[PDB]
Amino acid sequence: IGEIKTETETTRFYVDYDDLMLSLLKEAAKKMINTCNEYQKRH
Amino acid sequence: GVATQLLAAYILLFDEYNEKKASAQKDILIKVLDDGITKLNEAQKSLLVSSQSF
């Protein structure tokens, strides 16, 4: 669960740049999609 | 795990000065470092109370 919480906190901090087209936030969101799909596949 | 990526983003984005993201970068820095000081201090106090129980 902590491996998911680290990525969630990183994405929440990248939202605070107030730039929704920032590539760093796009890549963090694409990483969280795969993390959540792997967690649902395991459970 | 969070701090080592936010600080790398700080080194990446401010190789030259970026005046548009300058007001938010300081808030991100203050927020993550004040979070870390509190977490590290509570971890030390927890380990000390565990050591005093023997």
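The numbering of chain A matches Swiss-Prot: 250-292, in order.
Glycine too: its Cβ is placed from the backbone N, Cα and C atoms.
A:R261 (mutagenesis position) has a Cβ environment of 11 other Cβ atoms inside 10 Å. Among the mutagenesis experiments that Swiss-Prot reports, A:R261 to K is described with the note: Strongly reduces cytotoxic activity.
Around the Cβ of A:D268 (mutagenesis position), 14 further Cβ atoms fall within 10 Å across all displayed protein chains. DSSP assigns A:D268 (mutagenesis position) to coil in the three-state reduction, placing it in neither a helix nor a strand. Experimental mutagenesis is annotated in Swiss-Prot for A:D268 to A, with the remark: Strongly reduces cytotoxic activity.
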Practice problem: In whole Å, note down how far the CA of A:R261 (mutagenesis position) lies from the CA of A:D268 (mutagenesis position). | Solution: 12
